[PDB]
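**Q** Before I ask anything, let me first share the structure, which is written out below as structure tokens.
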Amino acid sequence: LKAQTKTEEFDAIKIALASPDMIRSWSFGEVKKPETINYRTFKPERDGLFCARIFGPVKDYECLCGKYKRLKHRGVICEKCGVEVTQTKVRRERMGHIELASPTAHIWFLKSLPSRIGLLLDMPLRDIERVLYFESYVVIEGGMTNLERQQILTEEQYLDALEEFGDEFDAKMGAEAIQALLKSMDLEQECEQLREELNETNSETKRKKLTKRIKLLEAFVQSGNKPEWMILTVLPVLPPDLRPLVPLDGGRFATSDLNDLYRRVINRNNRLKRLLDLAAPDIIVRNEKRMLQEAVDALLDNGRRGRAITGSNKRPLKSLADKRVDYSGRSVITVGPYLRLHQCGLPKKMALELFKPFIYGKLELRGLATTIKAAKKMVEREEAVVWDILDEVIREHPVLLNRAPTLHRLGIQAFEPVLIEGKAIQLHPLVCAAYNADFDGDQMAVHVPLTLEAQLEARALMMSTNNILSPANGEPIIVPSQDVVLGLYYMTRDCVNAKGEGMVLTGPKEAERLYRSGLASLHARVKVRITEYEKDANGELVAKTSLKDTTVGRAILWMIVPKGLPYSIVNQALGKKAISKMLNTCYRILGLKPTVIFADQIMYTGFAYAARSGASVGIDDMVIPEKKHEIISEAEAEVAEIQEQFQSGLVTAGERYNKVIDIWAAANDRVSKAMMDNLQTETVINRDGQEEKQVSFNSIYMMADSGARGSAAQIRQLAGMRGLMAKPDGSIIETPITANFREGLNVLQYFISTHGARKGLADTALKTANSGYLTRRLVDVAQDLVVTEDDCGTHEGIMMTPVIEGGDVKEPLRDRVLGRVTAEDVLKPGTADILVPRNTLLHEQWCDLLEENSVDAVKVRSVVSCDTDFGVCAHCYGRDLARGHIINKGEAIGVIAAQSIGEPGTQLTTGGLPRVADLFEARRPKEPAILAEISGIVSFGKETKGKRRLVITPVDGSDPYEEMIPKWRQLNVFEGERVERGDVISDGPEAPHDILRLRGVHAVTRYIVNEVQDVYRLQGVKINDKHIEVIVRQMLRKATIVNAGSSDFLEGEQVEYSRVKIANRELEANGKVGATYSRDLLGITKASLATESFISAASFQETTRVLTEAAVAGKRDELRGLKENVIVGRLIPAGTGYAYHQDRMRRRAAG
Amino acid sequence: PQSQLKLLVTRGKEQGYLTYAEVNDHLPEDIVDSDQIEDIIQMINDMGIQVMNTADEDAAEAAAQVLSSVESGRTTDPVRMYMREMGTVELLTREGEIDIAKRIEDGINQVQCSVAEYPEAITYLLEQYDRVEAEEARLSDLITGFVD
Amino acid sequence: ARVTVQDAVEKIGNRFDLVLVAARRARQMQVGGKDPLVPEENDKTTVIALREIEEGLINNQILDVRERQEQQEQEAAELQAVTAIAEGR
Amino acid sequence: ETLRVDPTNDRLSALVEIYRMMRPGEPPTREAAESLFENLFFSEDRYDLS
Amino acid sequence: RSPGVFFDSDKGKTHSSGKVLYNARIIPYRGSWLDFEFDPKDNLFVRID
Amino acid sequence: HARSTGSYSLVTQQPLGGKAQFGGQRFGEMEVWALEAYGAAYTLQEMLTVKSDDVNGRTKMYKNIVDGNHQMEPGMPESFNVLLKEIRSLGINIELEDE
Ligand SMILES: [Mg+2]
Ligand SMILES: [Zn+2]
Ligand SMILES: [Zn+2]
């Protein structure tokens, strides 16, 4: 079958140098005149920057002169003025050209610091420019006389050399010279010489540059490009519609600067033609040629040179080198607690305007409207019927909600529209956590999933209810926020004595019936008969009932708790954490739907009982310690004691300072732990006896304790004194703020407080941008990484143990191993007993089985060790997702990894967020520790010059290794003792490169993850090891070859490519010629630099250099990646489109 | 005692960072250009960046930078190279103008006389005037007038 | 409405393929070549298709079989028509 | 030590170096160096602290 | 910034030597800036603007 | 604010409010990452192709929307086509290979 010619669905893309004839191919005419339009009849002047003949008609299917105006005549070229009558859109398509009188250098290739003409000719830049401007001659193919080929001469020198040799010697100057140079160049011969010369002389300096240049040359050869094309003969002109002359109000016009530039080029070129036909002296024509060069250079890239300015406007004209979406909206948002988790309140008018085409279609579908026009007129009139029609089109049609600071994927979520009277969008409360959206006037945007696939994608993926879990960690993101948790807290709780204390009831029903009638208090100690279930039988619910000692409120609440959950979960005090673990266990037991509806009911009851609770905040609710003033007085005794000591000279200045600052710092804690006790347990009440005391029912304490809002620090700032603020200088004042907010703050205290507040504001405002930037670098380094294979089937993995830092368990084993697959079957303390067989996803039950037994460690497969090339296998990755099931095939994990790492990054403050940045960047620390290069006994050699050399002595092996260690740095290593490779030869931080090379891949992959997780966990942030492990996988992506037999020696190359080539070379080919390598750690920003697709690289990297460097190589972008396919505007090679791209990829490179 | 550009380089490397102002003055007196800096910040930035995070490769980012240091004279800006190129040509003497003009006269009169010595150059004019009086042409398109 | 696709995901495990297949089916219904396999509650073709996935009466295998059958349903029609095109000889 | 790092000698030389520093690329002139340097910080027109 | 003379330091970061540095700056209401600044070699310098 | 189908920019065809009828919301890079994290390609394609930058795709879609047929015949976004022309306007030859 004949392949094809006319437009199909294309694959890949190719970029290369353009031939003069190739350029003329695109051009449908030459633009010979600087003129644009006629100035009266605004029609385009023929063959000019704007032309109907060359480019296209000014109006659809209408000839310029107006001869053929009919839609019938089409392929007709008019006789008066040749214009094919066709849509005006082809004036946005057809290109043009200009034939340059003299050759002109292409500025991108001339100066883009790989000066391409230069390093292709092995000729320095200044010589090339000195030639181009006629400031000197350059030899070309000098033959056998006196002179080198690339050698440059001057006026006198050239004259003399010419007088000596008339022929068999050649020299030119200007652009023509460079062109002749390039054209004359034979790549083959140069190659043949370079190889021999490479082989003969042995020096690093020589053969390094030699091999680099021969590689460059052969690359350029295989490219298909020819050197001449770097020098411009024909100059293409951009379609007129892309540089519009379009009019405006008041008769005035507006136009692109490209018209000014192109006009300059045309004029100078024409003047050059004339000056050639007029036989001007050289001094003139040379100047005209230089001016033409300037004009062309300014037209292409005006960045360089002197930056020519547009007419009458100082601003430099924008050169050639120099998204809004329909069906959408936005507005202020409100609560709507009545909503189910799966829906959101959508304003009537908004929904009307959004679904307008759907409304038209349905309206004339049922026959309510004669035609679409009539439909428009109807909804424009807003006739009463159309509303009901809207209710039809809204029902199963989801909408997308999005907020401004989008970080993690939950930043956009799909809901089901519920028509609302008002202009505000009602957003479900439980989702307010995911969006990070307060109600203080934040706005949200709506989108409409038009195509069927978009609706189903919205419902099965982007839906609210389908994501109940944070992608960062398995913990529920639907956890009730504030009002609700204060509701369940006030509900589930007990005081010492109340109505119905001690009585007994048949069940929750008459418990609630007792409460609602005012007979029994919401919180009272009561025994009630409850029936709790358990699914502990195989796939089956077991029922049991008993007398539980609980409170009326907990009994009432139990009515909501579904099925197999134990009563024990609602028998606590029900704080925010317990109320979260409730939902979590509910999810890992009953499944999704029960968890959803449970969550809803939890919110409703929360708001309800919080409303009934009558919880408020008064000024007397904040209790200042009675002993505060006394503590103040005592510490204030200390300060003058130390003052009197400084006056007697017993203590120094700095010592006095530290002492006073310490005594105040202690005073703060004293007052804090006074007010805390007083605000906590001080309620003293009586049941049938004298007294007894319990946790206070004081309002603000309830809020802070429940987890609704407020915290011990802030409560500390309300009641007790607040801190000891500090100037911007960083120095901390030894006279702290003794007054609190409840008390009045005098002028000073507040003044000094202002700073702290502002620096807080400024710093937060800055860390926003920092977090964002980090997320950007992170998604750039990952991106295209997506689950591709299913199971790579490697036994390889990392050893998981609890962190055990300092004292007991800074992080458990169960957490680290949860949701992860086992590398190999682990054992009980006794063996021939396989509890967890081979590779099995470790879920809740499994981890609990591991917890039953005493197991201290589990080997776990990771994304960093996965044998799959160009991606990750689902088996190795893990489970975690919005769903508890194992990761799907084709889900893009790099994006979510980066998002999950960067989203909490706002909450981060050596240490802090910049520490995370330095970590991912692989940067060597300021004053690092040096590890032992090789095991064996060591000794200190030589003496003091700049360094004192350390000589290693391996037992069996040789001792070529001697490392020169600067001696002014205090050492660690014992000069009389042996040290293993990767031991401490000094203290201080260690470069991850060293950890990788000397210790191991798993060693360094553990170092990074543990360090960054130290940074996050110190701030109380949950991020699964997974994401960081994928970022690490991306960091170590490259490697440097050591041995040979296939590829070049020092080449940095993909571990994927390499491993693929050696595993392929271990068999077939040479028996094994396979080459060794060395894994290499690359900082995220550096690893992001490496991308196969040039369209991808042209985005985030520097555009010019990328396009040029790719163009000279004739690089062919096969797409295959996310970014490039986004740019080109086709389905992402992941997720839903993964099937497509899969299928297609297989159809390609095949029969 | 001398070689300039090493020093801003060798220092910029040892400090690990250099202010955007640090390089400007530390640059040799050779390259002062404004748009010069634009790509050299990228050059130093891939090898040890300070734009006030990079590639540890270095190597060729020095050899080419030294190639940019040798490329630091001619400031391009064709107004300059022109003003200078024409500035060489010597001024004319009042008599020299007469010399040159006389040379012109000799030349042009030579080619005219060479034309007059061609028989076909005569016959053509004759036939053309035969076309003029035949209303196949006009008097203005043949002669601009004789001497007169 | 269909609030949770958990069951539909349970049937066909990929969950993206869920969206794809359900899209195909929802297309079979939307521009009518066909009719629902489950009672329509006024649920749009989207939710109807999802329900059809839940009940296990619709999936890639089934749809492919049905379409492949239809190829021959139409092929049996034109059997005289296209064999009548022996003019190519 | 500063004088030791001074490439110039007399007034005119320093003026040339300053003129070349301010407006490089173009040939210096005596009247130009004097005019410039006097017009910088010493002119009632181009300079005021008020 | 008020017109007049201004004496600054730029201690620390400059050349990472801890040797600090010292600079004076003459800022006119209207006109060119007159800057004086030291270096690690203790050689006084001057820059216009 | 709300918009279904409004006016369009001349230089690159993109939704632009000219009547005080507002232009569409801007779908940014981070939002694209959000759609990328979800397995939703079609939502994204229709987001940056048919709903916005495709001069043919928008109308060809609209007709289907009113016809009662939800599909998309995406074609190539006008932005990348403009970039094809801008790149190709230089000495750079950019081609689309195979079939
Ligand atoms: Mg806010
Ligand atoms: Zn015509
Ligand atoms: Zn794997």
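Here Swiss-Prot sets the residue numbers for chain A, with the shown residues being 8-329, 345-931, 1135-1376 in order.
If you're wondering, the header gives X-ray crystallography, 4.0 Å.
Note: Cβ is positioned from N, Cα and C throughout, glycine not excepted.
Swiss-Prot lists these features:
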{"type": "BINDING", "residues": "A:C70, A:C72, A:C85, A:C88", "note": "Zn(2+) 1 binding site"}
{"type": "BINDING", "residues": "A:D460, A:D462, A:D464", "note": "Mg(2+) binding site"}
{"type": "BINDING", "residues": "A:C814, A:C888, A:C895, A:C898", "note": "Zn(2+) 2 binding site"}
{"type": "MUTAGEN", "residues": "A:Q504 to P", "note": "Resistant to antibiotics salinamide A and B"}
{"type": "MUTAGEN", "residues": "A:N690 to D", "note": "Resistant to antibiotics salinamide A and B"}
{"type": "MUTAGEN", "residues": "A:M697 to V", "note": "Resistant to antibiotics salinamide A and B"}
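I'd like these features described in context: how deep, what's nearby, how far apart.
**A** DSSP assigns A:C70 (Zn(2+) 1 binding site) to coil in the three-state reduction, placing it in neither a helix nor a strand.
Contacts of A:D460 (Mg(2+) binding site) defined by a Cβ separation under 8 A and a same-chain sequence distance of 6+ are given as A:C454, in order along the sequence. Under DSSP, A:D460 (Mg(2+) binding site) is assigned to coil, being neither helix nor strand in the three-state scheme.
The DSSP secondary structure for A:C888 (Zn(2+) 2 binding site) is coil.
DSSP classifies A:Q504 (mutagenesis position) as coil under the three-state reduction.
Classification of A:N690 (mutagenesis position) by DSSP places it within a helix.
The secondary structure of A:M697 (mutagenesis position), as reduced to three states from DSSP, is helical. Counting every protein chain shown, 25 other Cβ atoms lie within 10 Å of the Cβ of A:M697 (mutagenesis position).
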**Q** Out of the recorded positions A:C72, A:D462, A:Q504, A:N690, A:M697, give me the one sitting nearest to A:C895 (Zn(2+) 2 binding site) by CA distance.
**A** A:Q504
**Q** Which one of these binding-site residues has the most other Cβ atoms within 10 Å of its own Cβ: A:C72, A:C85, A:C888, A:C895, A:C898?
**A** A:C898
**Q** What other residues of this chain sit with their CB within 8 A of the center of the CB atoms of A:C70, A:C72, A:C85, A:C88, the recorded Zn(2+) 1 site?
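**A** Counting only non-site residues, the set is A:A59, A:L71, A:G73, A:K74, A:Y75, A:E86, A:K87, A:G89, A:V90.
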**Q** Select the closest residue to A:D462 (Mg(2+) binding site) from the following binding-site residues, measuring between CA atoms: A:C70, A:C72, A:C85, A:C88, A:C898.
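**A** Nearest by Cα distance to A:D462 (Mg(2+) binding site): A:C898.
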**Q** Give me the sequence-ordered set of same-chain residues, not including A:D460, A:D462, A:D464, with a C-beta within 8 angstroms of the centroid of the Mg(2+) site's C-beta atoms.
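**A** Output for this site, in sequence order: A:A459, A:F461, A:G463.
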**Q** If you count CB neighbours within 10 Å, which one among the binding-site residues A:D462, A:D464 has the smallest count?
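**A** Each of the binding-site residues A:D462, A:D464 was scored by Cβ atoms within 10 Å; lowest is A:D462.
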**Q** Sort the recorded positions A:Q504, A:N690, A:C888 by C-alpha distance from A:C88 (Zn(2+) 1 binding site) and give me just the closest.
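**A** For A:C88 (Zn(2+) 1 binding site), the spatially nearest of the recorded positions is A:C888.
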**Q** Just give me the nearest neighbour of A:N690 (mutagenesis position) among the binding-site residues A:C70, A:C814, A:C888, Cα to Cα.
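**A** Closest by Cα: A:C888.
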**Q** Compute the mean position of the Cβ atoms of A:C814, A:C888, A:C895, A:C898, which form the recorded Zn(2+) 2 site, and then list in sequence order the other residues of that chain whose Cβ is within 8 Å of it.
**A** A:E811, A:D813, A:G815, A:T816, A:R883, A:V885, A:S887, A:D889, A:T890, A:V894, A:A896, A:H897, A:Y899
**Q** At 10 angstroms around each C-beta, which of the binding-site residues A:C70, A:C88, A:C814 has the fewest other C-beta atoms nearby?
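**A** The binding-site residues A:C70, A:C88, A:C814 were compared, and A:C88 has the fewest Cβ atoms within 10 Å.
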**Q** Looking only at C-alpha atoms, tell me how far A:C72 (Zn(2+) 1 binding site) is from A:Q504 (mutagenesis position), rounded to the nearest Å.
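**A** Per the Cα atoms, A:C72 (Zn(2+) 1 binding site) and A:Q504 (mutagenesis position) stand 74 Å apart.
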**Q** If you draw a 10 Å sphere around the Cβ of A:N690 (mutagenesis position), how many other Cβ atoms fall inside it, taking every protein chain shown into account?
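**A** Here the count is 20.
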**Q** Rounded to an integer, what is the Cα-Cα distance in Å between A:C888 (Zn(2+) 2 binding site) and A:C70 (Zn(2+) 1 binding site)?
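**A** With distance taken Cα to Cα, A:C70 (Zn(2+) 1 binding site) is 65 Å from A:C888 (Zn(2+) 2 binding site).
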**Q** I want to check the contact list for A:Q504 (mutagenesis position): same chain, sequence separation of six or more, C-beta distance under 8 angstroms. What comes out?
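**A** When sequence neighbours closer than 6 are ignored, A:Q504 (mutagenesis position) has A:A730, A:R731 within Cβ distance under 8 Å.
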**Q** Out of A:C70, A:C85, A:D464, A:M697, the recorded positions in the record, which is closest to A:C814 (Zn(2+) 2 binding site) when you go by Cα distance?
**A** A:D464
